[PDB]
Amino acid sequence: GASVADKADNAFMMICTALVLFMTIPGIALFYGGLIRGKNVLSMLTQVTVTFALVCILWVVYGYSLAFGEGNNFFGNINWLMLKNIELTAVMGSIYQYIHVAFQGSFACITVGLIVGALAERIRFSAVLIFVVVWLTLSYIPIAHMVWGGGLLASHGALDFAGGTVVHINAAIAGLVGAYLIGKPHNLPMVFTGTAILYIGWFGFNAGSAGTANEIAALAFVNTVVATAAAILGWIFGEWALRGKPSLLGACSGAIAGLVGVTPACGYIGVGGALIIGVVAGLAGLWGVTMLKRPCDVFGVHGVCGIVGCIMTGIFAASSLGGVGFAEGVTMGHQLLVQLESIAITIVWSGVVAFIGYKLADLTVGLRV
Amino acid sequence: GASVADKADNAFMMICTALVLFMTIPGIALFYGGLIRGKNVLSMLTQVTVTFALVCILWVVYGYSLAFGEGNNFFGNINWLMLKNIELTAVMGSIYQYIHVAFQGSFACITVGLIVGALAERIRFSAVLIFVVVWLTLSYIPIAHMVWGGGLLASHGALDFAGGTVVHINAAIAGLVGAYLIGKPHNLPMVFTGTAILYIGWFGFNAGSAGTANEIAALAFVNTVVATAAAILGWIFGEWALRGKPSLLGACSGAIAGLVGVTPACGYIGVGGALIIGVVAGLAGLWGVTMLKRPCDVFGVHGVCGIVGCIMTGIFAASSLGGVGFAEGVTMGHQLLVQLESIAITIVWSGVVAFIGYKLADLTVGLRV
Amino acid sequence: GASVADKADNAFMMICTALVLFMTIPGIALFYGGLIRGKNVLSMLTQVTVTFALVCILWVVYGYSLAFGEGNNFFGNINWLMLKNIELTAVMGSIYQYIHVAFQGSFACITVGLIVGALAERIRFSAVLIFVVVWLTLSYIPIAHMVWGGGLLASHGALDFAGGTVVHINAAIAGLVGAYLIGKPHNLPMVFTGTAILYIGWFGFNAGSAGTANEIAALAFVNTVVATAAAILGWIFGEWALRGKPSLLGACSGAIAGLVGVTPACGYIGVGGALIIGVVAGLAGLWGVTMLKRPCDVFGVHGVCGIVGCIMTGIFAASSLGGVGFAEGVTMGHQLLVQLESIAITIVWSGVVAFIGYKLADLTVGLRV
Ligand SMILES: CCCCCCCC/C=C/CCCCCCCC(=O)OC[C@H](COP(=O)(O)OC[C@@H](COP(=O)(O)OC[C@H](COC(C)=O)OC(=O)CCCCCCC/C=C/CCCCCCCC)OC(=O)CCCC1=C2C(C)=CC(C)=[N+]2[B-](F)(F)n2c(C)cc(C)c21)OC(=O)CCCCCCC/C=C/CCCCCCCC
Ligand SMILES: CCCCCCCC/C=C/CCCCCCCC(=O)OC[C@H](COP(=O)(O)OC[C@@H](COP(=O)(O)OC[C@H](COC(C)=O)OC(=O)CCCCCCC/C=C/CCCCCCCC)OC(=O)CCCC1=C2C(C)=CC(C)=[N+]2[B-](F)(F)n2c(C)cc(C)c21)OC(=O)CCCCCCC/C=C/CCCCCCCC
Ligand SMILES: CCCCCCCC/C=C/CCCCCCCC(=O)OC[C@H](COP(=O)(O)OC[C@@H](COP(=O)(O)OC[C@H](COC(C)=O)OC(=O)CCCCCCC/C=C/CCCCCCCC)OC(=O)CCCC1=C2C(C)=CC(C)=[N+]2[B-](F)(F)n2c(C)cc(C)c21)OC(=O)CCCCCCC/C=C/CCCCCCCC
């Protein structure tokens with residue numbers, strides 16, 4: 001008579017959650033650790049660790065409730081504060097809701113990790129803490145609600161499997177604003193290791209977004225492998241033609257470009273589409289960081305490849321191109337408009353909230369160190 | 001007619017086992033590697049690796065049989081030597097017994113890893129090998145039998161989900177004795193990475209102790225996230241008030257304090273209780289290392305937070321506080337006495353056996369390098 | 001009416017796949033990174049990353065089809081190019097075929113990683129790329145087809161659970177030829193970390209080769225723990241007797257020796273046999289690297305222990321020795337001949353194809369840097 005959780009899905013989603021947490025601790029920390037100067041590594045690792053703990057607490061206190069509760073088109077409710085009224089045996093989809101809480105919580109953590117790790121070098125410890133609380137509550141939570149919580153964008157049929165908008169575009173804009181309001185790689189092997197951990201954990205990230213160990217999770221898994229590989233080759237060959245020599249940083253940057261690009265598309269497109277998305281994202285990323293020259297720059301990779309991925313998702317979702325197919329009565333032209341709407345709303349929403357958070361921190365404690 | 005294993009539980013427990021092994025190799029090794037001097041790192045990594053291999057062999061030869069066989073209140077039997085009389089399709093709980101062997105074996109490995117890694121710098125290679133064999137056989141095995149093998153403490157209704165006594169208190173005392181009989185951080189990023197690996201693997205540690213991918217595993221997972229985060233914040237804010245500035249080492253120490261503290265409680269208490277246990281363990285740990293000043297010190301974190309966690313487990317297990325509830329006919333007052341008994345017996349048992357092991361090594365090969 | 005995938009097996013195999021990918025990124029990269037000179041680390045990491053991406057693409061384009069399609073005794077077909085004609089819900093064994101694609105793809109990646117990482121220091125970037133394409137297509141693919149694709153060796157009843165021939169012997173010969181045609185450890189902690197990651201990922205490697213979370217996967221898991229531990233002890237004690245002192249490199253080398261040795265045997269033999277295989281492989285490996293002195297040398301460990309493991313697999317598979325038992329009508333003498341045939345064919349096949357690949361690269365771009 002009651003809902004039943006699937007233990008295979010339980011097992012899969014719990015492990016995926018650990019993999020996503022792995023992306024932050026120590027994944028994204030080691031990544032930025034090798035990029036920034038050695039004199040700021042220790043301070044950066046501290047901020048990433050402390051803000052990570054902050055997000056975890058805020059998420060269970062009110063974060064999850066406002067993101068996945070009901071709710072309007074933008075915000076949920078406050079009936080799941082400290083996970084109250086959530087039975088231990090409550091089922092969300094085919095898993096226990098508690099697992100759903102932890103999984104989506106790890107998504108919030110890595111999103112914040114992307115921002116903090118890239119500007120911890122330049123932002124006061126007190127300031128970044130203030131920014132996190134504001135931006136998480138007023139940007140990440142409602143955007144996650146719009147796309148995954150049955151909000152505005154979800155009701156328009158937006159296609160974002162693992163968070164092209166919710167995570168990558170959302171954080172890229174927030175980081176770009178911060179880098180603006182305040183404006184050599186120390187250890188490349190450390191960058192490689194961070195990239196490596198990010199890649200491995202990204203499988204929990206992408207395939208876990210299926211919420212079950214099924215054929216869609218399988219599709220997202222293979223598409224993550226293919227797009228990442230195609231983006232590595234796409235970047236380094238573009239780099240080998242441009243500057244006449246491949247680099248380790250270029251190879252790692254290419255991998256991230258593909259992971260970001262396939263993030264909204266992995267569970268919607270075919271393997272052929274994944275290879276195309278990979279190559280394009282790899283080239284678009286390489287074009288992005290060079291055109292930006294005319295870890296502040298990685299927000300160019302996350303931004304561009306995120307936008308590219310969301311757009312190409314609206315194309316290669318079509319059954320004709322090997323995708324899973326658009327919803328009933330939806331054409332490619334209509335879907336692309338919805339993708340563009342999702343991108344536009346996310347950029348505006350994040351930019352405004354980020355600005356407010358940074359400004360608020362600047363007036364209370366100041367941003368400069 | 002015969003017992004059947006659950007493949008979802010099989011899959012989950014095998015992955016959890018790998019995660020616990022991950023805590024030792026290379027988790028705890030990288031952790032102590034960044035703490036101790038650089039001139040002793042190579043020797044320490046060797047001892048940790050060799051003793052790890054030693055425990056693995058001893059465990060399957062007689063370790064598992066004496067720990068989970070039957071048995072009296074303190075020791076099992078010797079009918080499962082080299083896993084003899086254990087059918088390949090034998091089921092322990094809802095998984096194949098072979099998986100149960102490997103999982104509990106990884107618990108023995110990390111427990112020994114906690115000890116060896118912290119005093120490899122000061123103890124002769126020949127001496128630590130002698131100590132491991134003695135202490136594993138006469139301390140870890142019977143204590144594991146008392147709590148998890150249906151021994152003395154288990155029959156009193158002791159609440160220890162993932163090893164507040166069996167692992168943390170047991171090893172802390174053993175390490176404290178050793179540090180007594182023989183009595184600057186080299187790489188903080190290495191400490192952070194070790195802490196990171198320990199944290200990720202700890203999910204297999206805590207949630208895996210449920211023995212199945214169910215709502216209890218889900219509860220332990222979320223409680224591990226919450227308590228760790230609350231302990232990080234608890235430590236650094238206590239540190240920020242005390243010495244006027246947060247540190248990377250403090251953040252990492254806080255994470256370990258919460259992981260240790262929630263270890264016996266994760267599958268018994270509520271999320272609210274987990275946050276409280278986290279904050280308290282974080283503060284108790286910070287108080288511990290400073291009061292100890294008036295990797296020898298980490299045995300203060302493991303000891304104190306382990307004791308604190310076991311005690312607070314007897315409190316927040318109550319249904320009134322959001323816990324899963326005490327056994328039928330058990331009051332909070334009675335449960336706390338059982339918790340205290342478990343702590344007392346473990347401290348005495350470990351201290352005596354550790355002393356004998358160290359003394360025996362001192363008379364045969366000598367402890368000093 | 002149609003075939004159904006098992007979600008527990010789906011979950012298990014997807015996680016195992018991630019663990020095998022973990023062995024390459026960053027596992028094998030960090031391993032060779034600490035071995036070779038510091039001036040070649042960055043270039044080596046780049047080649048490993050780029051060739052990894054190359055294998056991933058080649059595998060889905062035609063690699064999987066030619067390896068597991070049908071097919072003759074040596075090659076499959078080309079009806080699964082870009083995974084065409086493979087329904088998303090298609091089932092291979094008890095999992096979705098897409099998962100089977102990714103899992104076997106990760107095996108191809110780590111095999112190539114073993115080769116590239118060991119001679120990236122000495123081989124031109126353009127040359128190794130040419131070699132990979134040739135060797136993967138004409139050596140790895142048909143050998144994998146012979147053993148796992150229902151080819152020649154599989155029809156003779158060859159026992160190779162996780163790739164004693166397909167991976168280890170195959171790559172060792174290819175690397176040995178390369179080292180011949182072109183013919184101090186930088187960071188031992190980096191070697192240890194690489195060894196650690198390889199070990200953890202190896203559980204997905206060995207236990208995943210069961211294709212399901214069953215008692216055979218459980219057996220392979222425990223045997224991986226036991227053989228690795230026994231080989232660590234076997235190596236260092238042989239080293240402690242020979243040179244009078246154990247080393248970190250020796251401990252790590254021992255671990256790899258056991259992992260390699262138990263690779264073809266893990267799902268076929270008993271725990272007692274695993275301990276024997278471990279000790280023997282550990283000693284055979286130590287003997288190998290010293291006799292080779294009268295990361296070029298690791299191909300001695302992979303070669304010897306691979307051969308030893310394949311042979312001892314034909315012995316300890318017997319029910320009398322605790323194994324799962326030979327096929328109906330197969331004696332130990334007959335099985336050993338089949339093992340020897342598998343080893344002989346693999347060595348010859350790989351050596352010829354490797355030679356052609358290296359020569360072809362030498363005539364087009366040249367091998368020397
Ligand atoms: C070429 C050059 C140009 C390129 C660059 C373009 C630049 C940007 C372009 C953006 C283009 C995107 C356009 C916006 C969204 C349209 C959605 C819509 O209107 O569809 C109606 C229908 C339901 O109807 P309804 O509106 O009644 O319900 C939803 C309504 C109430 O929500 P409620 O739950 O009650 O919450 C109560 C409360 C109050 O809420 C607010 C926000 O005050 O909520 C809070 O708590 C408030 C939140 C509290 C926040 C707390 C702090 C955080 C603050 C952050 C700051 C953010 C800054 C602003 C962000 C921008 C958001 C728009 O919520 C709204 O507000 C709606 C917007 C109003 C409005 C309109 C309208 C009505 C008709 C039209 C034409 N427009 B509009 F002109 F497009 N328009 C614009 C431009 C801006 C607005 C506000 C606006 O939708 C549904 O649910 C689903 C059913 C429909 C079936 C599927 C087919 C659909 C298919 C759509 C395809 C679209 C293709 C476009 C392509 C774009 C190409 C780039
Ligand atoms: C304020 C200041 C003070 C603060 C500091 C306090 C300091 C420390 C306090 C400790 C307080 C903890 C008290 C000890 C445990 C009591 C358990 C008990 O007695 O309960 C009986 C009942 C079953 O009855 P039974 O005793 O017949 O069976 C069990 C019996 C035989 O085992 P067996 O399987 O046959 O093995 C055969 C063989 C021989 O064994 C031994 C050990 O020689 O086993 C070996 O191989 C031997 C092992 C081989 C080892 C090999 C080398 C390794 C060596 C290690 C060295 C270790 C050093 C010593 C360790 C200390 C252990 C106590 O095993 C025993 O020995 C029992 C102990 C005897 C004894 C008693 C008794 C009888 C009654 C009383 C009152 N006491 B006692 F005075 F408390 N007491 C003390 C103080 C010490 C002892 C020995 C002792 O239990 C059951 O099974 C379950 C059924 C009951 C239903 C649930 C409700 C229960 C609820 C209990 C709540 C308690 C609350 C206390 C609060 C504490 C607050 C801090
Ligand atoms: C002490 C000192 C010595 C120590 C050192 C020893 C040194 C090396 C020893 C090696 C010893 C290993 C011996 C080889 C394999 C025997 C298998 C066999 O012959 O069994 C028959 C039966 C089916 O019959 P059939 O042959 O008709 O079918 C298979 C046949 C056709 O395949 P097809 O699908 O049509 O593909 C079409 C096409 C063409 O193919 C080829 C390759 O041109 O495929 C391509 O695309 C071609 C591939 C395209 C490649 C593209 C580029 C890649 C190039 C790589 C270069 C590789 C170099 C060469 C590699 C060596 C391979 C042998 O494929 C063949 O070619 C077969 C080989 C021919 C031959 C024979 C024969 C017939 C009888 C005998 C006795 N021999 B033979 F003398 F042993 N022999 C040798 C020595 C060499 C050859 C070629 C050879 O098998 C089955 O299927 C199963 C049914 C049987 C039931 C289970 C009980 C079995 C039990 C066997 C136990 C054996 C124990 C030996 C112990 C060894 C101890 C060390």
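Along the chain as shown, the residues are counted starting at 1.
Header lists the method as X-ray crystallography, 2.5 Å.
Including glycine, each Cβ sits where the backbone N, Cα and C put it.
Swiss-Prot lists B:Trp148 to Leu (Swiss-Prot position 170) among its mutagenesis entries, and the accompanying note reads: 5-fold increase in transport activity with methylammonium as substrate. Same-chain residues at least 6 positions away in sequence with a Cβ under 8 Å from that of B:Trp148 (mutagenesis position) are, in sequence order, B:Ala67, B:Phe68, B:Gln104, B:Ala154, B:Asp160, B:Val166.
Swiss-Prot gives this note for the published mutagenesis B:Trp148 to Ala (Swiss-Prot position 170): 2.5-fold increase in transport activity with methylammonium as substrate. Shows 80% inhibition by thallium.
Within 10 Å of the Cβ of B:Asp160 (mutagenesis position) there are 30 other Cβ atoms, across all protein chains. Quoted from Swiss-Prot for the published mutagenesis B:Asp160 to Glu (Swiss-Prot position 182): Impairs ammonium transport. Retains 71% of wild-type activity with methylammonium as substrate. Allows some complex formation with GlnK during a transient increase in extracellular ammonium.
Here the residue is the original one, while Swiss-Prot reports the published mutagenesis B:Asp160 to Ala (Swiss-Prot position 182) with the comment Impairs ammonium transport. Loss of activity with methylammonium as substrate. GlnK remains fully uridylylated and localizes to the cytoplasm during a transient increase in extracellular ammonium. Secondary structure at B:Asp160 (mutagenesis position), taken from DSSP and collapsed to helix, strand or coil, is coil.
Among the mutagenesis entries in Swiss-Prot is B:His168 to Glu (Swiss-Prot position 190), noted as: Retains 25% of transport activity with methylammonium as substrate. Shows normal GlnK-AmtB complex formation after ammonium shock. The Cβ neighbour count for B:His168 (mutagenesis position), using a 10 Å radius and every protein chain shown, is 30.
Under the heading of mutagenesis, Swiss-Prot lists B:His168 to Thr (Swiss-Prot position 190) and annotates it as follows: Loss of transport activity with methylammonium as substrate. Cannot form GlnK-AmtB complex after ammonium shock. DSSP classifies B:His168 (mutagenesis position) as helix under the three-state reduction.
As a published mutagenesis entry, B:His168 to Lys (Swiss-Prot position 190) appears in Swiss-Prot alongside the note: Loss of transport activity with methylammonium as substrate.
Quoting Swiss-Prot on the mutagenesis of B:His168 to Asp, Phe, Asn or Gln (Swiss-Prot position 190): Loss of transport activity with methylammonium as substrate. Shows normal GlnK-AmtB complex formation after ammonium shock.
In the three-state DSSP scheme, B:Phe205 (mutagenesis position) is classed as helix. Quoted from Swiss-Prot for the published mutagenesis B:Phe205 to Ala, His, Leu, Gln, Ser or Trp (Swiss-Prot position 237): Loss of transport activity with methylammonium as substrate.
Residues annotated as NH4(+) binding site in Swiss-Prot: B:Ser209. If you take the C-beta of B:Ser209 (NH4(+) binding site) and look for same-chain residues 6 or more apart in sequence within under 8 angstroms, you find B:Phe161, B:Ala162, B:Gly163, B:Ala220, B:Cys266, B:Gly267.
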Taking just the CA atoms, what is the gap between B:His168 (mutagenesis position) and B:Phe205 (mutagenesis position) in Å?
12
State the count of C-beta atoms found within 10 angstroms of the C-beta of B:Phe205 (mutagenesis position), not counting that atom itself.
29
Across 10 unmodelled residues, the distance in Å between the CA atoms of B:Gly183 and B:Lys184:
17
Between B:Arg294 and B:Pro295 this deposited model leaves 6 residues unbuilt; compute the CA-CA distance across that break and give it in Å as an integer.
16
